[PDB]
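This report concerns only the one structure given below.
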Amino acid sequence: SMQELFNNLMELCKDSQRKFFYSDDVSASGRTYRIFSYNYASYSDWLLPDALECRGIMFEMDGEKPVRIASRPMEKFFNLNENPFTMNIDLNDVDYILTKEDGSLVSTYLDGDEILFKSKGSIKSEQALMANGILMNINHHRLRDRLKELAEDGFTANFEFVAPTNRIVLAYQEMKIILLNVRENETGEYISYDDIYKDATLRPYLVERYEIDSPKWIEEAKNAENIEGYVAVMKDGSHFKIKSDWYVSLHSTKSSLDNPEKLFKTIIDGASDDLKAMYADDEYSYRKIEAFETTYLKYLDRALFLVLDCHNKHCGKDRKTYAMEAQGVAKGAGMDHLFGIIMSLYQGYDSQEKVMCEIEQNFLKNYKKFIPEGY
Ligand SMILES: Nc1ncnc2c1ncn2[C@@H]1O[C@H](COP(=O)(O)CP(=O)(O)OP(=O)(O)O)[C@@H](O)[C@H]1O
Ligand SMILES: [Ca+2]
Ligand SMILES: [Cl-]
Ligand SMILES: [Cl-]
Ligand SMILES: [Mg+2]
């Protein structure tokens, strides 16, 4: 049930903000929403109860009790051969593929009498607000009506928001929203592509589908240029993706496999999953990347706890006493480089998020000492 899904999601957020977390938002109409997201997660984490649904699902809240699922974005999915979820896949079970658009996901939710958009982790991000602005345009009033009724019926429409001012890798000329899929809030089931295709009002915004009879599209995707790739939809409705080496080589940034600082940066940027899949045929590289991932997740858990714990437990005391406790915790953990971050938490950080960004940047300066043994 909806309450059971909510309980499992709250259970995932107990660990640390490094993994699964939630955040409360208030819309212009004053309604209270709780979004469940994530930062870094290993295969083992994705195996936890309903963890795959912890990437953007939103509930309208009444205190700590959920009233309804306001928005249901897609479940987390991965690149082919990225981890056990997408290994040993029967490629002949691929139903069809879709153009993988390169922007930012925006998902609908009904707010009072208004149909609005939310980005991955916020209802007021820059993409979310710009997306809302588009839906207000008279040239999209028929779509707006369509989306509003869907939402009042318990369905979430997921779009890729693209724009020249929202460039990731691909260069889009105009700002627009491309319809990717429509998911039922309560069950998580998707309306078939065909059913969406049937609606002449929606078709113009619908992402392009390519029918499939063989897996030849895969190697062609990997070797293509000027495209990110495609999202495959299986006979059972599940997804997996194929990104071109060209796209990943630009998204990764530089020479990750030849420079530990750059590899760690890729991991921090959340792009090592693509890199890992790209080198799936290169066992050494694939596993090397995993080792750095594991090393980074382990460090982040430890560092985050250490800094937050020390601040919480000694924030009240004076500066000298605090500094001594900070020195103690830092020194007593081979984490001497964290003293500065701890000293900065005394006057607090704009969020357990700000703290995490300083830790990430600070890690890139002291990366040398954490390179996994053997590399
Ligand atoms: N046709 C399509 N179907 C589904 N998703 C699509 C799509 N084309 C574009 N996408 C985008 O693909 C995104 C997920 O794949 P990625 O781009 O690799 C981000 P991720 O790494 O999986 O999650 P993360 O960035 O929070 O770590 C979706 O959020 C969606 O916005
Ligand atoms: Ca993307
Ligand atoms: Cl709003
Ligand atoms: Cl996204
Ligand atoms: Mg990623």
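One-based numbering along the chain as shown.
We read in the header that X-ray crystallography, 2.2 Å was used to get this structure.
Cβ from N, Cα, C; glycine included.
The DSSP secondary structure for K241 (ATP binding site) is strand. Marked as ATP binding site by Swiss-Prot: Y38, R55, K76, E160, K241, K243.
Here the residue is the original one, but Swiss-Prot notes a mutagenesis experiment at this spot, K76 to A (Swiss-Prot position 75): 95% loss of adenylyltransferase activity. Impaired ligase activity. In the three-state DSSP classification, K76 (mutagenesis position) falls within coil.
Annotation of the published mutagenesis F78 to A (Swiss-Prot position 77) in Swiss-Prot: 90% loss of adenylyltransferase activity. Impaired ligase activity; the original residue is retained in the structure shown. Around the Cβ of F78 (mutagenesis position), 20 further Cβ atoms fall within 10 Å across all displayed protein chains.
What Swiss-Prot notes for the published mutagenesis of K100 to N (Swiss-Prot position 99) is this: Complete loss of ligase activity. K100 (mutagenesis position) falls within a strand segment according to DSSP. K100 (mutagenesis position) has a Cβ environment of 21 other Cβ atoms inside 10 Å.
Quoted from Swiss-Prot, the note attached to the mutagenesis of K100 to A (Swiss-Prot position 99) states: Complete loss of adenylyltransferase activity and ligase activity.
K100 to R (Swiss-Prot position 99) appears in Swiss-Prot as a published mutagenesis result, with the remark: About 50% loss of ligase activity.
Marked as active site, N6-AMP-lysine intermediate by Swiss-Prot on the basis of experimental evidence: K100.
For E101 (mutagenesis position), applying a Cβ distance below 8 Å and a minimum sequence separation of six or more within one chain yields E160, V162, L170, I178, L180, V207, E228. Under its mutagenesis entries, Swiss-Prot includes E101 to Q (Swiss-Prot position 100) with the note: No effect on ligase activity.
Within 10 Å of the Cβ of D102 (mutagenesis position) there are 20 other Cβ atoms, across all protein chains. Record note (Swiss-Prot) on the mutagenesis of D102 to N, S or E (Swiss-Prot position 101): Complete loss of ligase activity.
Counting only same-chain residues six or more apart in sequence, the Cβ atoms lying under 8 angstroms from the Cβ of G103 (mutagenesis position) belong to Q127, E160, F161, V162, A163, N166, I168, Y172, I178. As a published mutagenesis entry, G103 to A (Swiss-Prot position 102) appears in Swiss-Prot alongside the note: Complete loss of adenylyltransferase activity and ligase activity.
Under the DSSP three-state reduction, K120 (mutagenesis position) is assigned to coil, being neither helix nor strand. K120 (mutagenesis position): 17 other CB atoms within 10 A of its CB, across all protein chains. In Swiss-Prot, a published mutagenesis experiment is listed as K120 to A (Swiss-Prot position 119), annotated Increased adenylyltransferase activity. No effect on ligase activity.
While the structure shown retains the original residue, Swiss-Prot records the mutagenesis experiment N166 to A (Swiss-Prot position 165) with this note: Partial loss of the ligation of 5'-PO4 and 3'-OH termini of the RNA strand; no effect on tRNA repair.
Within 10 Å of the C-beta atom of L180 (mutagenesis position) sit 25 other C-beta atoms, taking all shown protein chains into account. Where Swiss-Prot documents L180 to A (Swiss-Prot position 179) as a mutagenesis experiment, the accompanying text is: Partial loss of the ligation of 5'-PO4 and 3'-OH termini of the RNA strand; no effect on tRNA repair.
Sequence-distant neighbours of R183 (mutagenesis position) (same chain, six or more apart, CB under 8 Å from its CB) are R72, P73, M74, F155, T156, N158, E189, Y190, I191, listed in sequence order. Taken residue by residue with DSSP, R183 (mutagenesis position) is part of a strand. Looking at Swiss-Prot, the entry for mutagenesis of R183 to A (Swiss-Prot position 182) says: Complete loss of ligation.
The annotation that Swiss-Prot gives for the mutagenesis experiment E228 to A (Swiss-Prot position 227) reads: Complete loss of adenylyltransferase activity and ligase activity. Cβ neighbour count for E228 (mutagenesis position): 25 (other Cβ atoms within 10 Å of its Cβ, all protein chains included).
As a published mutagenesis entry, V231 to A (Swiss-Prot position 230) appears in Swiss-Prot alongside the note: Partial loss of the ligation of 5'-PO4 and 3'-OH termini of the RNA strand; no effect on tRNA repair. Look at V231 (mutagenesis position): DSSP puts it in a strand.
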| request: If we count other C-beta atoms within 10 Å, could you say which of the recorded positions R55, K76, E160, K241, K243 has the fewest? | output: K76
| task | Just the recorded positions from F78, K100, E160, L180, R183, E228 whose C-beta lies under 6 Å from any atom of ligand 1, please, or none if there are none. | result | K100, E160, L180
| remark: Among the recorded positions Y38, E228, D273, the ones with a Cβ under 6 Å from any atom of ligand 5 are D273
| query | Looking at the recorded positions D102, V231, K241, which has the shortest Cα distance to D273 (Mg(2+) binding site)? | reply | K241
